[PDB]
Amino acid sequence: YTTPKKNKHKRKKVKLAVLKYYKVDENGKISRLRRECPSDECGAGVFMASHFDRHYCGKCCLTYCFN
Amino acid sequence: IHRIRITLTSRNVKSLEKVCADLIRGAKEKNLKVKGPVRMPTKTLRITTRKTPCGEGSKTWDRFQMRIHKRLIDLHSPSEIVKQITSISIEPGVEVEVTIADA
Amino acid sequence: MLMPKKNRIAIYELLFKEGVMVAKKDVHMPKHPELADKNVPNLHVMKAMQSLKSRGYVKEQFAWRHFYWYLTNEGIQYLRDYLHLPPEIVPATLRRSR
Amino acid sequence: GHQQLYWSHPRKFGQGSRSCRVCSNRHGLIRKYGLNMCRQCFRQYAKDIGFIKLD
Amino acid sequence: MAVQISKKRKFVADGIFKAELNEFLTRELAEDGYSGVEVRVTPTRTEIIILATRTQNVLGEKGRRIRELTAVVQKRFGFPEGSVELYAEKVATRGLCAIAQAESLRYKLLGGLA
RNA sequence: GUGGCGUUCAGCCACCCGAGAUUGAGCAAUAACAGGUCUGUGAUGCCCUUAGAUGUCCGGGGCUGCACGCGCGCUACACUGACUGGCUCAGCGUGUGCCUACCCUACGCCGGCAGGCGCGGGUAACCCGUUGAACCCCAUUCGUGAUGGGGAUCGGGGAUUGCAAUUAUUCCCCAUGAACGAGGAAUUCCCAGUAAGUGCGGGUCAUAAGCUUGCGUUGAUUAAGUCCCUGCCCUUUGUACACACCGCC
RNA sequence: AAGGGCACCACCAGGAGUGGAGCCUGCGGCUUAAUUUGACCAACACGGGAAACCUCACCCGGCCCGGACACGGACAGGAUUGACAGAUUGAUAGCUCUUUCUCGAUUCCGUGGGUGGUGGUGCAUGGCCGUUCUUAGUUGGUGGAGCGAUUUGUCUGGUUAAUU
Ligand SMILES: [Mg+2]
Ligand SMILES: [Mg+2]
Ligand SMILES: [Mg+2]
Ligand SMILES: [Mg+2]
Ligand SMILES: [Mg+2]
Ligand SMILES: [Mg+2]
Ligand SMILES: [Mg+2]
Ligand SMILES: [Mg+2]
Ligand SMILES: [Mg+2]
Ligand SMILES: [Mg+2]
Ligand SMILES: [Mg+2]
Ligand SMILES: [Mg+2]
Ligand SMILES: [Mg+2]
Ligand SMILES: [Mg+2]
Ligand SMILES: [Mg+2]
Ligand SMILES: [Mg+2]
Ligand SMILES: [Mg+2]
Ligand SMILES: [Mg+2]
Ligand SMILES: [Mg+2]
Ligand SMILES: [Mg+2]
Ligand SMILES: [Mg+2]
Ligand SMILES: [Mg+2]
Ligand SMILES: [Mg+2]
Ligand SMILES: [Mg+2]
Ligand SMILES: [Mg+2]
Ligand SMILES: [Mg+2]
Ligand SMILES: [Mg+2]
Ligand SMILES: [Mg+2]
Ligand SMILES: [Mg+2]
Ligand SMILES: [Mg+2]
Ligand SMILES: [Mg+2]
Ligand SMILES: [Mg+2]
Ligand SMILES: [Mg+2]
Ligand SMILES: [Mg+2]
Ligand SMILES: [Mg+2]
Ligand SMILES: [Mg+2]
Ligand SMILES: [Mg+2]
Ligand SMILES: [Mg+2]
Ligand SMILES: [Mg+2]
Ligand SMILES: [Mg+2]
Ligand SMILES: [Mg+2]
Ligand SMILES: [Mg+2]
Ligand SMILES: [Zn+2]
Ligand SMILES: [Zn+2]
């Protein structure tokens with residue numbers, strides 16, 4: 001019954017619509033956009049992030065500081 | 001021919017004095033040289049409890065105890081003819097444990 | 001219950017191949033002692049058969065600190081439809097001996 | 001959760017990691033001879049274990 | 001062969017084995033006029049007889065409820081597979097042991113009778 | 001058994017012979033109690049609370065804080081003693097743990113001490129262990145002085161347990177040397193291996209006993225009675241009491 | 001009130017004391033964000049309660065769901081699960097906030113309804129214990145006495161630790 005803050009509202013995921021990591025060109029063209037992860041668990045599988053600088057695999061948590 | 005040691009442990013003596021006397025005359029009938037029943041000192045186990053579920057009362061303790069009787073028989077027998085001497089008297093209060101000869 | 005799908009089928013297929021399974025009442029245990037292979041802890045197995053008791057597929061009993069469970073006849077037919085087994089495979093409690 | 005601090009305080013030594021085998025209580029416990037029961041739940045099973053109040 | 005244990009600790013862990021088994025099967029065979037155990041421990045198959053009155057229920061549907069009460073013992077207490085077996089006996093003079101008649105009076109009171 | 005008293009009944013007292021002529025406990029009726037426990041319980045009724053939870057976890061704190069009052073204790077007020085050295089005897093009992101990590105420890109070497117590092121034995125009448133326990137005993141110093149009685153308070157240092165020791169865990173060392181000269185009104189236990197002195201186990205225990213539960217050890221004074229005090233049992237009797245004298249009025 | 005008998009939780013005869021001092025510890029009181037709480041001969045080194053953490057309730061903060069199942073939505077055009085870094089935080093709680101990755105139908109959002117609770121009431125109870133009460137006491141059947149509640153048996157006396 002103290003009420004110092006009244007709420008610490010829970011995180012909501014921003015719910016992006018479609019997948020769309022790739023492109024398509026000249027009626028058929030494989031071209032990635034994000035980096036793949038070189039780990040053994042997801043080699044040529046899931047993608048790495050693209051932050052303001054760096055790349056980051058969300059599965060094995062290793063990130064590379066893009067300086 | 002070995003020098004084997006049977007050990008008999010129980011919690012009641014009248015159920016152990018029947019099993020231990022079964023192994024003696026069971027091997028005197030089968031003409032073995034049997035060293036007699038050697039009686040170890042007993043082991044009393046004396047948990048003492050406050051007797052009350054709460055703490056209120058006149059401080060009356062509660063003395064539980066359990067004696068353990070242990071007797072051992074030493075034989076002069078080979079490894080085969082003792083097995084029908086061992087496996088004829090279970091009497092579930094007695095835990096017959098047969099050790100090995102050489103050690 | 002969050003409880004991933006690989007962590008769920010490995011409990012039911014041992015809850016099917018024997019008609020019973022026994023778990024201890026503590027939620028803080030790293031692995032189930034009998035399973036111990038698919039890295040399943042004691043908290044998932046306590047919350048698997050709480051779902052099965054509410055659906056009537058199992059019957060429990062609790063002696064001192066151990067839940068025990070028993071397949072009913074409704075739970076046998078459901079596990080032959082969720083684990084996708086042919087309609088002749090039985091638990092061990094139906095027939096092993098005479 | 002999460003996994004690093006849900007049960008991170010070490011339940012080694014001390015009466016926070018010793019419970020009665022019957023009633024899961026942590027007070028008034030008898031650990032002598034490997035009983036590991038409470039002092040009241042011992043008196044229910046005192047004869048069923050095989051202790052006799054002789055004197 | 002795995003580890004040796006003391007005689008003062010062996011008899012307590014054996015007597016508290018059957019104190020839990022008696023309490024568990026009081027829960028299961030509650031309505032079968034239960035009346036205790038008698039556990040015959042050997043270094044072989046250790047048989048455990050049941051002294052219930054209505055042996056028609058502990059032996060389940062063609063032995064269902066006695067082949068799933070042996071499978072809970074060897075999975076809890078640490079017995080190896082195919083080692084322990086339970087039996088089902090019948091006590092004579094059912095109205096002469098109290099561990100059958102207190103449950104018998106219990107289901108008269110749970111049924112709704114005065 | 002013998003003698004004595006007794007209705008010569010039930011029995012009692014003395015005595016002989018004997019290990020012993022009443023060893024200590026355990027269990028324990030009827031009828032009760034608004035006695036204690038929902039904080040022993042997956043014993044439990046109703047009620048309350050349930051996601052910003054009285055669920056559960058984590059981090060920190062508290063339960064130990066202090067003008068004071070009271071209860072159980074420990075150490076004392078010393079010479080029937082402290083001190084130092086030598087000598088010399090016990091009995092109960094525990095010991096590596098399903099989860100569970102945490103066992104009792106011999107011996108050898110390093111350190112003043114607490115302790116450390118190596119090597120073993122013991123799941124135990126097997127090893128610790130012949131449990132070299134203390135008081136006591138024998139010899140020295142002390143000398144009636146708040147003294148070499150008493151060891152509270154307090155500073156600095158050294159180790160051990162642990163994730164963590166500060167509000168000091170415990171232990172060791174060197175210092176600090178407080179009241180206390182045998183206790184007012186009261187009042188509590190106890191009669192034989194008993195009181196009391198004196199140490200050792202067990203429980204709690206990672207660390208640990210001024211507590212308790214057991215064990216030996218040295219070992220008495222007094223009493224073999226009574227109903228005066230405090231109560232209890234039976235009978236007669238009185239009652240305006242029955243919530244029963246903390247009554248009623 | 002009278003007559004019997006009894007007990008070192010009563011006394012006599014005594015012994016060691018306690019009450020005094022210092023400290024140990026348990027309660028009341030005060031204080032405190034909290035100093036969690038039960039009990040007042042038969043409470044007060046009692047709850048086997050010697051609490052550094054844990055125990056732990058209590059205090060100040062911060063996660064977590066360990067909210068079964070049913071119904072309706074939401075949804076593979078991904079219901080939702082984790083997380084490195086900066087900031088943020090007591091903290092290597094992705095706890096929130098930026099940032100995007102990842103997970104794949106298990107959850108999520110509501111209506112019901114569980115479930116948990118060292119929460120309340122021991123004056124709603126079980127069980128267990130203590131005490132009345134360590135003394136010798138208590139009850140039926142049949143018969144007798146009574147209108148009856150009840151009484152005799154279960155006793156004048158002697159005896160015994162004892163309705164022996
Ligand atoms: Mg009351
Ligand atoms: Mg209770
Ligand atoms: Mg309740
Ligand atoms: Mg308890
Ligand atoms: Mg805490
Ligand atoms: Mg306290
Ligand atoms: Mg007291
Ligand atoms: Mg001195
Ligand atoms: Mg000796
Ligand atoms: Mg001085
Ligand atoms: Mg700390
Ligand atoms: Mg402490
Ligand atoms: Mg000094
Ligand atoms: Mg100790
Ligand atoms: Mg204590
Ligand atoms: Mg007398
Ligand atoms: Mg008097
Ligand atoms: Mg009275
Ligand atoms: Mg008058
Ligand atoms: Mg009258
Ligand atoms: Mg008046
Ligand atoms: Mg008095
Ligand atoms: Mg006097
Ligand atoms: Mg004194
Ligand atoms: Mg005094
Ligand atoms: Mg005083
Ligand atoms: Mg004093
Ligand atoms: Mg307080
Ligand atoms: Mg209360
Ligand atoms: Mg009294
Ligand atoms: Mg705490
Ligand atoms: Mg971060
Ligand atoms: Mg999260
Ligand atoms: Mg809680
Ligand atoms: Mg509860
Ligand atoms: Mg009451
Ligand atoms: Mg009651
Ligand atoms: Mg009585
Ligand atoms: Mg009549
Ligand atoms: Mg009468
Ligand atoms: Mg009379
Ligand atoms: Mg008379
Ligand atoms: Zn990766
Ligand atoms: Zn218990």
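This entry, so its header tells us, was determined using electron microscopy, 2.9 Å.
Each residue, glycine too, has its Cβ placed from N, Cα and C.
Annotation source Swiss-Prot lists domain 'KH type-2' at E:21-92. For the domain 'KH type-2' (E:21-92), the number of residues in each DSSP class (helix H, G, I; strand E, B; coil) is 20 helix, 10 strand, 42 coil.
Looking at Swiss-Prot, the entry for mutagenesis of E:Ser6 to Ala says: No effect on phosphorylation by CDK1. Greatly reduced phosphorylation by PRKCD. Abolishes phosphorylation by PRKCD; when associated with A-221. In the three-state DSSP scheme, E:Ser6 (mutagenesis position) is classed as coil.
Around E:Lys18 (mutagenesis position), taking its Cβ as the centre, 19 other Cβ atoms fall within 10 Å, counting all chains. Quoting Swiss-Prot on the mutagenesis of E:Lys18 to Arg: No effect on sumoylation. Abolishes sumoylation; when associated with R-214 and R-230.
In Swiss-Prot, a published mutagenesis experiment is listed as E:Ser35 to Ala, annotated No effect on phosphorylation by PRKCD.
Remark: E:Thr42 (mutagenesis position) has no non-local neighbours by Cβ distance under 8 Å and separation of at least 6 in sequence. Among the sequence features in Swiss-Prot, the mutagenesis site E:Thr42 to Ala is noted as follows: Abolishes phosphorylation by MAPK and translocation to the nucleus following exposure of cells to hydrogen peroxide. No effect on phosphorylation by CDK1 or PRKCD.
A mutagenesis experiment is reported in Swiss-Prot for this position, E:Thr42 to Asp, and the note states: Phosphomimetic mutant which is detected exclusively in the nucleus.
What Swiss-Prot says about the mutagenesis result for E:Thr70 to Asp, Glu or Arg is this: Abolishes phosphorylation by PKB. Neighbours of E:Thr70 (mutagenesis position), defined as other CB atoms within 10 A of its CB across all chains, total 20.
Under the heading of mutagenesis, Swiss-Prot lists E:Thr70 to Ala and annotates it as follows: No effect on phosphorylation by PRKCD. Abolishes phosphorylation by PKB.
In this structure, E:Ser6 is the one among the mutagenesis positions E:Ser6, E:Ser35 with the smallest number of other Cβ atoms inside 10 Å of its Cβ. Of E:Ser6, E:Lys18, E:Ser35, all annotated as mutagenesis positions, the residue with the shortest Cα distance to E:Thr70 (mutagenesis position) is E:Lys18.
When the alpha carbons of E:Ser35 (mutagenesis position) and E:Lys18 (mutagenesis position) are compared, the span between them is 13 angstrom. Chain B lies within reach of E:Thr42, taking the mutagenesis positions E:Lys18, E:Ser35, E:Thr42 and requiring a CB-CB distance under 8 A. Between E:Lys18 (mutagenesis position) and E:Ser6 (mutagenesis position), the C-alpha separation comes to 19 Å.
Proximity to chain D (CB-CB distance below 8 Å) holds for none of the mutagenesis positions E:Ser6, E:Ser35, E:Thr42.
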